[PDB]
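Chemist: This is the structure, below, for whatever I ask next.
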Protein chains: 2
Amino acid sequence: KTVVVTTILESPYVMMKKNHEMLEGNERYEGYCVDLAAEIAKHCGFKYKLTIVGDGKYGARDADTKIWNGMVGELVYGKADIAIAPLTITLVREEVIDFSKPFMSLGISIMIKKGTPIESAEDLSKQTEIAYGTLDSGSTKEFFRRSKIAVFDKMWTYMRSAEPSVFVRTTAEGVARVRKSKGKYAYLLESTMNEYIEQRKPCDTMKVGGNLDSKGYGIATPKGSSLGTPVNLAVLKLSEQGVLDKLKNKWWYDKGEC
Amino acid sequence: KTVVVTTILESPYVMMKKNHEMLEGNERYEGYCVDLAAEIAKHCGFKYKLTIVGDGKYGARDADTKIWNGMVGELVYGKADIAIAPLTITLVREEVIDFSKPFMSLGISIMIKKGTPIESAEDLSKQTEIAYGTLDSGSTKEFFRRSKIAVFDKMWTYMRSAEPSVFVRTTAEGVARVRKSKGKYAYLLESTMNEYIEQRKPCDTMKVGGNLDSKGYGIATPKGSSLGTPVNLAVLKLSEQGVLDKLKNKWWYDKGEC
Ligand SMILES: N[C@@H](Cn1cc([N+](=O)[O-])c(=O)[nH]c1=O)C(=O)O
Ligand SMILES: N[C@@H](Cn1cc([N+](=O)[O-])c(=O)[nH]c1=O)C(=O)O
Ligand SMILES: [Zn+2]
Ligand SMILES: [Zn+2]
Ligand SMILES: [Zn+2]
Ligand SMILES: [Zn+2]
């Protein structure tokens, strides 16, 4: 049985290769998670096909219907056997799917156009000249929605009602919005992405302040899947072998252009 | 049934209260892990008894007898129901006990007496004037014994054969050795401990360089135990509701003496 892997186009985790049009199957893709997938499959001994999540979302549960979308939904409804992606380990997800131990740590962070007069989340919350938002479906939005911290709740109150909307469908759209907004939009996004983007041309963005939280990405499987245990053990093995660090260095800093 | 919790006297995770001789049961202890245990218990809905691990050890498998010592052994042999302590999530332990998702991130780091001419593991590995060692049992030592990375193996090769022994029995012993050795002993230890000590009088130590690796502490339960699921969910809930961050700040920095 070939294992169906659900993933998402998000640099430098999974990207189309320069010459992908002349390539087929898994070979079209490169990135940290593409490499992680190959290692996991090697150590657990399976063959697999990478497939990009149809709706291009990470996964949230619809309030009215209670149906899960995104990569999470593909696992929940049996469309994929495993998700190998920058997928945040969260409580609401852990209730419907299984996560391995984390293969990467991260936090929510702030991205600004260079020269923007912002140093912190508190700075953002105390002003109005500069708009700010998050990836409009995923763990970061849910963080602000659920936050009982005054600074973040204040920010959520602003974001939920902002007009026009401050939420974006993809990271690419968020970043483009910072780049074109002349310093009038700051983007809240995961630190790993922020750090990658800061080192790529045109080198006009930067991460400011510390992370707003601490969490991790894990490999996800359907609850009670037989893949859950071997995969978890494979992640810890790769961590202890230094492989996760090697991949991180390969995809972030060896790819710096600034 | 009252849940038996195994833990270890290691500041500031668990410490004897000043008037402990006058107190009983759980009230004898204080620290990050005592606070965490209270929250875990409250969220899972169980009564518990804190007990200090008899042999004062974290957990290793004796190569000869194959017997597990430390907190891991107390779980494997059924002497405790759960371990709430700075216990590192590792592959070999995951094979015999269950771990929650990590409640704290960390890495192996270098502690020096202020003014020691050392900035990194490479620096340490390329010289012999300054001695260096690790806790004589635990995941840090195992990290070096197992590492296939040139620098860390070079360090291990030095450390296993160094005489007198560069290894120490307790964190306290390592720190005292740093402080007394006039810059001629550096101590390799987990970053969280390093960070704690840097804010303690006499304020004569510091963490230098990046971390050598990345990993996490997890709450541990016997394989197959029914506490595993609720406990994991409780960890994620505490992470997301900011409790883990509050606790780290309370015990590391709010008490800061430097
Ligand atoms: N990892 C998240 C998805 N996700 C991704 C990014 N991102 O890649 O910058 C983000 O800023 N916010 C977010 O919730 C999840 O799993 O929902
Ligand atoms: N957390 C470890 C134990 N452990 C603790 C410390 N520490 O408290 O400084 C250390 O420096 N090295 C180590 O292996 C494990 O679980 O074995
Ligand atoms: Zn194309
Ligand atoms: Zn491998
Ligand atoms: Zn005493
Ligand atoms: Zn609570």
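Every residue number used here counts from 1 along the chain in the order it is shown.
If you check the header, you will see the structure was determined by X-ray crystallography, 2.0 Å.
Each Cβ is built from the backbone N, Cα and C atoms, and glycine gets one as well.
I grabbed these lines from Swiss-Prot:
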- B:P86, B:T88, B:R93, B:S139, B:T140, B:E190: L-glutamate binding site (BINDING)
- B:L91 to Y (Swiss-Prot position 504): Promotes dimerization. Strongly reduced desensitization (MUTAGEN)
Chemist: Whose Cβ lies within 8 Å of the mean position of the Cβ atoms of B:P86, B:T88, B:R93, B:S139, B:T140, B:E190, the L-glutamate site, other than those residues?
Modeler: B:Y58, B:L87, B:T90, B:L106, B:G138, B:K215, B:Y217
Chemist: In whole Å, could you give the widest CA to CA gap in the L-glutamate site formed by B:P86, B:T88, B:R93, B:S139, B:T140, B:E190?
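Modeler: Among the residues the record ties to L-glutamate, max Cα distance equals 18 Å.
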Chemist: For chain A, which of the recorded positions B:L91, B:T140, B:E190 fall under 8 Å by Cβ?
Modeler: B:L91
Chemist: Over all shown protein chains, what is the count of other CB atoms within 10 A of the CB belonging to B:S139 (L-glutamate binding site)?
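Modeler: Taking every protein chain into account, the count is 23.
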Chemist: How many other Cβ atoms sit within 10 Å of the Cβ of B:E190 (L-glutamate binding site)?
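Modeler: Result for B:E190 (L-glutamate binding site): 24 other Cβ atoms within 10 Å.
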Chemist: Would you mind listing, in sequence order, the residues at least six apart from B:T140 (L-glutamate binding site) in the same chain with a Cβ closer than 8 Å to its Cβ?
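Modeler: B:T140 (L-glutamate binding site) has long-range Cβ partners B:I108, B:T134, B:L188, B:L189, B:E190.
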Chemist: List the residues of the same chain that sit at least 6 positions away from B:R93 (L-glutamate binding site) in sequence and have their Cβ under 8 Å from its Cβ, in sequence order, or write 'none'.
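Modeler: When sequence neighbours closer than 6 are ignored, B:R93 (L-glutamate binding site) has B:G59, B:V72, B:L87, B:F99, B:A220 within Cβ distance under 8 Å.
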Chemist: Across all chains shown, how many C-beta atoms besides its own are within 10 angstroms of the C-beta of B:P86 (L-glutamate binding site)?
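Modeler: Taking all protein chains shown, B:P86 (L-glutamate binding site) has 22 Cβ neighbours within 10 Å.
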Chemist: About how far apart, in whole Å, are the alpha carbons (Cα) of B:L91 (mutagenesis position) and B:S139 (L-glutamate binding site)?
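Modeler: With the alpha carbons as reference points, the distance is 10 Å.
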Chemist: Could you find out if DSSP has B:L91 (mutagenesis position) as helix, strand or coil?
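Modeler: B:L91 (mutagenesis position) sits in a helix per DSSP.
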